[PDB]
Every structure is written in C-alpha cells, then in structure tokens.
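Structure provided below as structure tokens; questions to follow.
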Amino acid sequence: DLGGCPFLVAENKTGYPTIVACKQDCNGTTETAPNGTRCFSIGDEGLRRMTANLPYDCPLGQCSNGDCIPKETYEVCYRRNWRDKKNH
Ligand SMILES: *[C@@H]1O[C@H](CO)[C@@H](O)[C@H](O)[C@H]1NC(C)=O
Ligand SMILES: *[C@@H]1O[C@H](CO)[C@@H](O)[C@H](O)[C@H]1NC(C)=O
C-alpha cells in the first residue's frame, strides 16, 4: 500500500539529471528529498513551462528541509521529453 514515486529532473547537454524541486506530490503522498541533494531551483511548473530541448541557465542549489536553496551559481540546462520530441 502507498507510495512515493520519483522526482522530475532537467539534464545538462549530455543527460545528467538533476531534480528540480525538493518536494513532490505522489497523488496525495508528499515526498521530501534528503537535506544536501543537488537540485535546480526551478520547481515542477518551472520545469513544465520550459521549452523542450532548448537551453536555459538553470540556478543551481542544494536541498534543505524541503526547499532548493540556491547557491548563486548557475548551470546550463535542459527539459527533454521521450524521444526528444516537442513539449506538451
Ligand atoms: C554533465 O555532467 C556529468 C557529471 O557531473 C559529466 O560527466 C558531463 O560531461 C556533463 N555534460 C556537459 C555537457 O557539461
Ligand atoms: C535538515 O536541516 C535543517 C536546517 O539546517 C534542520 O533543522 C532539519 O531538522 C534537518 N533535517 C534532517 C532530517 O536532517
């Protein structure tokens, strides 16, 4: 019974995933990533609103107590759908 499910990610030009929020809904189950996990602080809708295959500078951060805390560095990043095809 229940629960949990994987976090969404963006990748760099080569496909290395970095998650994009530190919390998730799983239907009504909430997950929180461990304090310290790499993440981009852009959010699930931040991810959805990104044009498939185009590059964004995504602000890097580290997770703490469920929020991606930015670290003022930035890194070049990507939303890739199945078969690279176009968003939404
Ligand atoms: C993305 O990251 C991984 C490890 O952090 C690395 O081996 C790879 O070359 C990276 N891709 C680019 C284009 O920077
Ligand atoms: C993670 O870090 C925060 C604040 O730095 C702390 O208050 C919190 O209890 C920590 N949680 C765990 C399980 O490490």
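We number each residue from 1, going along the chain as drawn.
Determination method: X-ray crystallography, 2.7 Å.
Placement of Cβ uses the backbone N, Cα and C atoms for every residue, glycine included.
According to Swiss-Prot, the record shows the following:
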- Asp1 to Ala (Swiss-Prot position 28): No effect on binding to CCL3 (MUTAGEN)
- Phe7 to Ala (Swiss-Prot position 34): Significantly reduced binding to CCL3 (MUTAGEN)
- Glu31 to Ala (Swiss-Prot position 58): No effect on binding to CCL3 (MUTAGEN)
- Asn81 to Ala (Swiss-Prot position 108): Significantly reduced binding to CCL3 and significantly reduced inhibition of chemokine activity (MUTAGEN)
- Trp82 to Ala (Swiss-Prot position 109): Significantly reduced binding to CCL3 and significantly reduced inhibition of chemokine activity (MUTAGEN)
- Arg83 to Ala (Swiss-Prot position 110): No effect on binding to CCL3 (MUTAGEN)
With every protein chain in view, how many other Cβ atoms are within 10 Å of the Cβ of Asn81 (mutagenesis position)?
11
Tell me the coarse DSSP state (helix, strand, coil) of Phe7 (mutagenesis position).
coil
For the mutagenesis positions listed here (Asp1, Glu31), which one has the lowest count of neighbouring CB atoms within 10 Å of its own CB?
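With the mutagenesis positions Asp1, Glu31, fewest surrounding Cβ atoms within 10 Å: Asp1.
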Under a three-state reduction of DSSP output, how is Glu31 (mutagenesis position) classified: helix, strand, or coil?
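Reduced to three states, the DSSP call for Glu31 (mutagenesis position) is strand.
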Measure from the CA atom of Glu31 (mutagenesis position) to the CA atom of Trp82 (mutagenesis position) and give the result in Å, rounded to a whole number.
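Answer for this pair: 24 Å between alpha carbons.
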Between the mutagenesis positions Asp1, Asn81, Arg83, which lies closest to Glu31 (mutagenesis position), Cα to Cα?
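In terms of Cα distance, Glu31 (mutagenesis position) lies closest to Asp1.
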Need the DSSP three-state call for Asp1 (mutagenesis position) to compare against my parser.
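Going by the DSSP assignment, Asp1 (mutagenesis position) belongs to neither helix nor strand, so it counts as coil.
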What is the interatomic distance between the Cα atoms of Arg83 (mutagenesis position) and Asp1 (mutagenesis position), given in whole Å?
32
Do any residues at least six apart in sequence from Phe7 (mutagenesis position), in the same chain, have a Cβ closer than 8 Å to its Cβ, and if so which, in order?
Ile19, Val20, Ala21, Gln24, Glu31, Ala33
